[PDB]
Amino acid sequence: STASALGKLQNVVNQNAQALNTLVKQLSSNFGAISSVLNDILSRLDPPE
Amino acid sequence: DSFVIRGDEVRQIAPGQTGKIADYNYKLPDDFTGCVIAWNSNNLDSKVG
């Protein structure tokens, strides 16, 4: 009947999932460049910059 | 390597440069090491005819 009696295992699962999810989400960042995708940078500039 | 070009074109003789002489006559590598020398020849290489 009662739930939330297994907080530890659920906590472990959630922590793993959240870490993986944020690692994937970090791909969309800019880090100060002009775009977050390599194709646009390659197709809109010459090699030197 | 030696040749002769006009006054305005000397700026094209540099690594990672784009223009008309730099891409159709003489292309330098981006990681070029060396030196470039340019001097005037209007009193010798210029003809009245």
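Throughout, chain B uses Swiss-Prot numbering, with the displayed residues spanning 398-446 in order.
Header says: electron microscopy, 2.9 Å.
Backbone N, Cα and C define each Cβ position, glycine as well.
Copied over from Swiss-Prot:
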type    : residues        : note
VARIANT : B:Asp405 to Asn : In strain: Omicron/BA.2, Omicron/BA.2.12.1, Omicron/BA.2.75, Omicron/BA.4, Omicron/BA.5, Omicron/BQ.1.1, Omicron/XBB.1.5, Omicron/EG.5.1; complete loss of interaction with host integrins
VARIANT : B:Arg408 to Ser : In strain: Omicron/BA.2, Omicron/BA.2.12.1, Omicron/BA.2.75, Omicron/BA.4, Omicron/BA.5, Omicron/BQ.1.1, Omicron/XBB.1.5, Omicron/EG.5.1
VARIANT : B:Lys417 to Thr : In strain: Gamma/P.1
VARIANT : B:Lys417 to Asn : In strain: Beta/B.1.351, Omicron/BA.1, Omicron/BA.2, Omicron/BA.2.12.1, Omicron/BA.2.75, Omicron/BA.4, Omicron/BA.5, Omicron/BQ.1.1, Omicron/XBB.1.5, Omicron/EG.5.1; May enhance affinity to human ACE2 receptor
VARIANT : B:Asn440 to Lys : In strain: Omicron/BA.1, Omicron/BA.2, Omicron/BA.2.12.1, Omicron/BA.2.75, Omicron/BA.4, Omicron/BA.5, Omicron/BQ.1.1, Omicron/XBB.1.5, Omicron/EG.5.1
VARIANT : B:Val445 to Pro : In strain: Omicron/XBB.1.5, Omicron/EG.5.1
VARIANT : B:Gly446 to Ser : In strain: Omicron/BA.1, Omicron/BA.2.75, Omicron/XBB.1.5, Omicron/EG.5.1
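Note on proximity: of the variant positions B:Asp405, B:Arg408, B:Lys417, B:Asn440, the one nearest B:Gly446 (variant position) is B:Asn440, by Cα distance. Across the structure, B:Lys417 (variant position) and B:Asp405 (variant position) place their CA atoms 11 angstrom apart. When the variant positions B:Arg408, B:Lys417 are compared by the number of other C-beta atoms lying within 10 angstroms of their own C-beta, B:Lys417 comes out lowest. Sequence-distant neighbours of B:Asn440 (variant position): no residue of the same chain at least 6 apart has a C-beta under 8 Å from its C-beta. Separation of the C-alpha atoms of B:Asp405 (variant position) and B:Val445 (variant position): 21 Å, rounded to the nearest whole number. The DSSP secondary structure for B:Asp405 (variant position) is helix.
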